[PDB]
Amino acid sequence: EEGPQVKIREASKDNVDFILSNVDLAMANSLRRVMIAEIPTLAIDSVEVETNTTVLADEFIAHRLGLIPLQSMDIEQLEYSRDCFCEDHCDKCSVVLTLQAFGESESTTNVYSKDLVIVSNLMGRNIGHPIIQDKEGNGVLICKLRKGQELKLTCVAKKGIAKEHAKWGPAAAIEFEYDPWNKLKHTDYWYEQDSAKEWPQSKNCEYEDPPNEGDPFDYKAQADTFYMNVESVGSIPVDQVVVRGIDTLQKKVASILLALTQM
Amino acid sequence: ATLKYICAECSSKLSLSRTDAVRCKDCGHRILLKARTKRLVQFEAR
Amino acid sequence: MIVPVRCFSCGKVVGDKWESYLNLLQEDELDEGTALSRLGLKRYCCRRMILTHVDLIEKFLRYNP
Amino acid sequence: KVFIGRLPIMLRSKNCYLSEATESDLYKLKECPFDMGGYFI
Ligand SMILES: [Zn+2]
Ligand SMILES: [Zn+2]
Ligand SMILES: [Zn+2]
């Protein structure tokens, strides 16, 4: 469809190894940054501690809670708490969850993220569900209790972005490479005896044509064709991270044309 | 109801004022702990 | 204290693989390296996260008060 | 018999309770089993 060009190599519920082509490095890189820091998501951002006899401090547990990946499928149908016209929080802008655990058995009692319970009305939108990916349906191990120890909390999820705090980040890592063959000469290889022999060859060198001995430096060739690979943290489908990233960046660029308008 | 002070070892809830010495019941320990308040504490999950 | 929820460097959820790492060692008698790799942890930043953890809560739990 | 003076005891010395305490006994006494103990209180 003319313009940017996607060419997926791998795909799954966790990673999207693809190949952006026919685009400026800037755009490629801008998208890379947006996926990392500006894609809306839901995450614990308030914890009320009623009972805590655990070996961990409140802020310690609180901190971890906020790091628990939460379902953010329909995150767009959840207003930012700072915008919402209510007082503090409500179902229109926040998801409330509870955690109640008691050291009953004699063996250590594990408090996972599955033990979290939504207490607010989700209104039918896929949101707030603690993400689970372990072959045991336990999820993230929040804390541990000895017989007698108790923990009664109340978390208030909220929509946020990574820029404000990494917890709100939907992405994990983002492989990024271009010109596996240093034809553009964007880098000067360090060596002892042999540049090529000492430097490991990249995966993407296969997906490209090795330079030819005689050909003089192609001083016009620019930087297009970037070999990426996104990895979702779970709060959002892998493909979504990309798509929504592309969309978010698109919004920013638009928020500026609108500024020129009312200017 | 209530639980002003708590014992260090037996963890048995105590509660007394002045002239009431500074011990606990059964356990002659003289430590005692303040016991967390009821006013719920809020936290920034950041 | 306990398995950090995410890896400091990339954020990849790692705080849901402690018990698995442990079993992969005792029950399956696998070596640390071969174990972390089977947990999806390929980049040394995530690998170190688990391989270097110290589950001090176990000893903490051993107290009564 | 007669009582004369008081001597402060060096933790984990023969005369100290912790010296014999097992890893478990130490935990109950709210004393870290990693404490080396060559000092006085
Ligand atoms: Zn609201
Ligand atoms: Zn007592
Ligand atoms: Zn990592």
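Chain A is numbered as in Swiss-Prot; the shown residues are, in order, 3-265.
Structure method, as recorded: X-ray crystallography, 2.3 Å.
For all residues, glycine too, the Cβ spot is worked out from N, Cα and C.
One entry in Swiss-Prot concerns the mutagenesis experiment A:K9 to E. Its note says: Transcript termination readthrough. Same-chain residues at least 6 positions away in sequence with a Cβ under 8 Å from that of A:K9 (mutagenesis position) are, in sequence order, A:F20, A:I21, A:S23.
Long-range C-beta contacts of A:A30 (variant position), restricted to its own chain and to partners at least six residues apart, with a cutoff below 8 Å, comprise A:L22, A:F178, A:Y180, A:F228, A:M230. Listed in Swiss-Prot as a natural variant, A:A30 to D is described as follows: In mutant RPB3-1.
For A:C92 (Zn(2+) binding site), the number of other Cβ atoms no farther than 10 Å from its own Cβ, over all displayed protein chains, is 15. Positions annotated as Zn(2+) binding site by Swiss-Prot: A:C86, A:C88, A:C92, A:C95.
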CB within-chain contacts under 8 A for A:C86 (Zn(2+) binding site), separation at least 6 = A:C92, A:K94, A:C95, A:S96
Apart from A:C86, A:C88, A:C92, A:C95, which residues in this chain have a Cβ no more than 8 Å from the mean position of the Cβ atoms of those residues at the Zn(2+) site?
-> A:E81, A:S83, A:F87, A:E89, A:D90, A:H91, A:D93, A:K94, A:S96
According to DSSP, A:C88 (Zn(2+) binding site) sits in coil
Write out the long-range same-chain contacts of A:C88 (Zn(2+) binding site), meaning residues 6 or more apart in sequence whose Cβ is under 8 Å from its Cβ.
-> A:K94, A:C95
